[PDB]
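Undergrad: Let me begin by handing over the structure; questions about it come next.
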Amino acid sequence: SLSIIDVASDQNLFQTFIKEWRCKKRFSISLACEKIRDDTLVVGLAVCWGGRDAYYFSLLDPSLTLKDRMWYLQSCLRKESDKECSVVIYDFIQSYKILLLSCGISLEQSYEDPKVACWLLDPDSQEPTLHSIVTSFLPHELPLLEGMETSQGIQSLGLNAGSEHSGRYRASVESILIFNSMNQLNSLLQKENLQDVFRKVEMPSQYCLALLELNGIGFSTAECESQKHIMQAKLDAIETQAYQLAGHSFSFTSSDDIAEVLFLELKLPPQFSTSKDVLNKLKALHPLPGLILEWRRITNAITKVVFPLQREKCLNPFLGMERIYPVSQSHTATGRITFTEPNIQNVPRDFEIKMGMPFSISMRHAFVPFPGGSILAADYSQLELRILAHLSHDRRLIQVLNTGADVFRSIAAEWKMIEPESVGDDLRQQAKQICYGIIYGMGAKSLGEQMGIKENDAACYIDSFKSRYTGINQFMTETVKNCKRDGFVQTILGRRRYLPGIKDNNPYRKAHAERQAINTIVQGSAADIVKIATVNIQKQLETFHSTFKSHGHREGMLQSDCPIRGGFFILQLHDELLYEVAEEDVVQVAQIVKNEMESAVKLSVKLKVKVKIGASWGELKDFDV
DNA sequence: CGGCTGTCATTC
DNA sequence: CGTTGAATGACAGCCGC
Ligand SMILES: Nc1ncnc2c1ncn2[C@H]1CC[C@@H](COP(=O)(O)OP(=O)(O)OP(=O)(O)O)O1
Ligand SMILES: [Ca+2]
């Protein structure tokens, strides 16, 4: 029927409690809430290291101590020294978000997050939930959970459907279920040779990602609203530039209103459709296909961009600057990492614009460091290529790379016209796009499309590239055959993705899976290296500079009852590592970043790292030896 | 009426 | 039928009790 424990009886109860507690290695933790949403209103923590029994830590209802208990919890929760114990929670980053932000305890020890293990098993799985896990993992204990009906986030976040059961009940049941279960999961991971890869790599990723997600990132509405009115100007100005040719009752917003003049005065449609086809016109016809490019691009650049940023921005009182907070995601099929409150990964790239007298805009320039700071970006110069170079061992690429400076510049140099350089970056980026598209098996006719040429000509070009490098086709078809013999691919860490569709009869699921093996291995391992560089950098950053960790921890200083120095984790562009750093340590910071990104693990080629630096989000790069 | 599958914008 | 991969958000249809 019942077993739980309030840990308050005068003293002795609580005392033998911490006395046991301090000794234990593996243990589990969960909290709960009630109302009011940040929030500091949290009922109390709960802990269990095993068995049907569980311990609760309040904040019946007896008394002696007050601030005391919180101190004990602190002392218990961190790694004095040399004493290495681990701790588990359903999801992670937000529980640590609370412990730091709500009550001001910076938890530091070894960490184990089970939904991440569950994911590490099945990258294609959908977003594990409690009920799903205790179902798939802890059966004989399960039925009890069914008194509640919530599974998305933890039992604190499930506060509503739990509200009829809410209290210590939720924190405790989450604690114990999580403990037996995570014991089972860890059994499963060690049952493969993934455990070193789990505890000693990806949980640290969740960690680094977390103190980031606390860092947030800097923003200035003055810039946002500046380029805002810029864009409004080009909006209406292009409206009249358009209706100078005709105009007939027009507004761009409606595609059916567009059907009128488009289908009428021009007549070339190879609902109807819109975009690709009119780009096909943007090459050739001058009379306002590209007016539609600039207009449509503008609208996307405002409504799906300026609005949400100007919405869900917040401020740090501790800075005097406003910043915005993403969320750690992971759960990518490859193992790459994304962010959603907005996603600032896809934020628009700078582009030029017409009103000599030209102009240019950057939606992204509005991200600033703190007043004293500057932003450091460390980009991998063509990492995945190097990876494929390692696995195919194509010596030819190893040489074309170990020499070539942005080998895209060479590909461009021999392609649309011969120029040695003075290659515009719009072109450079188009080239990068076409090529990376090819490597994973771009379609022949579509290649003919992006370059603008005929089918068989483009196909003879692809065949030409198999001829140029066969180590690729070797590695390629071979790894396909392995995916049939096994049914999964494997990234270098030993993390592996299950491709079900590779064996399927339907030609499409089979084709898609063939390429999918390729991209999954290379992008997956790419993201792996990146994670490793992140945790390296941050772990060094941690003790090496004796100041402290990240922006949440200030707020932690106010609850635990100054100058600004360090550099802080901000973002990952998957090969790019994004830091803001005080303009002090920026050189030290830079050489550390270069160092740990190049020092992840050694392989067939050296990984050059271009490192850009400067005020705001648009920038310059140089450093010397 | 909510899961499910797809076009259509942007990234890397 | 659907032949670059990984993403995020909208939006629109389709089932199917
Ligand atoms: N269109 C695409 N399709 C597939 N994979 C792609 C891709 N674009 C990028 N990747 C993968 C493979 C590369 C990786 C990051 O590519 P960057 O855009 O950062 O360009 P990088 O190659 O690093 O050259 P740099 O510009 O840095 O000099 O993401
Ligand atoms: Ca790059």
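In order, the residues displayed for chain A correspond to 1824-1860, 1896-1917, 1935-2145, 2176-2260, 2307-2512, 2527-2590 in Swiss-Prot numbering, which applies throughout.
Quick check of the header: X-ray crystallography, 3.9 Å.
Even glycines carry a Cβ here, placed using N, Cα and C.
Sharing the features that Swiss-Prot gives for it:
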BINDING   A:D2330, A:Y2331, A:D2540  Mg(2+) binding site
MUTAGEN   A:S1977 to P  Decreased protein stability
MUTAGEN   A:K2181 to A  Impaired ability to bypasse abasic sites
MUTAGEN   A:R2202 to A  Impaired ability to bypasse abasic sites. In Pol-theta(RR) mutant; abolished polymerase activity; when associated with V-2254
MUTAGEN   A:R2254 to A or V  Impaired ability to bypasse abasic sites
MUTAGEN   A:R2254 to V  In Pol-theta(RR) mutant; abolished polymerase activity; when associated with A-2202
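In the displayed structure, how are the listed features positioned relative to their neighbours?
TA: For A:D2540 (Mg(2+) binding site), the same-chain residues 6+ apart in sequence whose C-beta sits under 8 angstroms from its C-beta are A:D2330, A:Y2331, A:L2334, A:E2335, A:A2477, A:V2481.
Sequence-distant neighbours of A:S1977 (mutagenesis position): residues of the same chain at least 6 apart with a C-beta under 8 Å from its C-beta are A:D1896, A:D1897, A:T1898, A:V1900, A:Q2510. Secondary structure from DSSP puts A:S1977 (mutagenesis position) in coil.
Within 10 Å of the C-beta of A:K2181 (mutagenesis position) we count 9 further C-beta atoms, all protein chains included.
Around the Cβ of A:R2202 (mutagenesis position), the same chain contributes A:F2256, each under 8 angstroms and 6 or more positions distant in sequence. A:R2202 (mutagenesis position) falls within a helix when secondary structure is assigned with DSSP.
All protein chains included, A:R2254 (mutagenesis position) registers 11 other Cβ atoms within 10 Å of its own Cβ. In three-state terms derived from DSSP, A:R2254 (mutagenesis position) belongs to neither a helical nor a strand segment and is classed as coil.
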Undergrad: Kindly point out which of the recorded positions A:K2181, A:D2330, A:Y2331 have a C-beta less than 6 Å from some atom of ligand 2.
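TA: So the answer is A:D2330, A:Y2331.
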Undergrad: If one measures from the C-alpha of A:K2181 (mutagenesis position) to the C-alpha of A:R2254 (mutagenesis position), what distance in angstrom results, rounded to a whole number?
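TA: Checking the Cα atoms of A:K2181 (mutagenesis position) and A:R2254 (mutagenesis position) gives a distance of 20 Å.
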Undergrad: Can you tell which of A:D2330, A:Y2331 has the least company, meaning the fewest other C-beta atoms within 10 angstroms of its C-beta, among these binding-site residues?
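TA: Each of the binding-site residues A:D2330, A:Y2331 was scored; lowest Cβ tally within 10 Å is A:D2330.
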Undergrad: Which recorded positions, if any, among A:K2181, A:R2202, A:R2254, A:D2330, A:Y2331, A:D2540 have a Cβ under 6 Å from ligand 1, given in order along the chain?
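TA: The recorded positions passing the 6 Å Cβ test are A:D2330, A:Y2331, A:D2540.
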Undergrad: What three-state class does DSSP give A:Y2331 (Mg(2+) binding site)?
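TA: In the DSSP reduction, A:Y2331 (Mg(2+) binding site) maps to strand.
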Undergrad: Return the whole-number Å distance between the Cα positions of A:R1860 and A:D1896, the residues flanking a gap of 35 unmodelled residues.
TA: 6
Undergrad: Given 14 residues with no model between A:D2512 and A:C2527, what whole-number C-alpha distance in angstrom do these ends have?
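TA: Between A:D2512 and A:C2527, the Cα atoms are separated by 15 Å.
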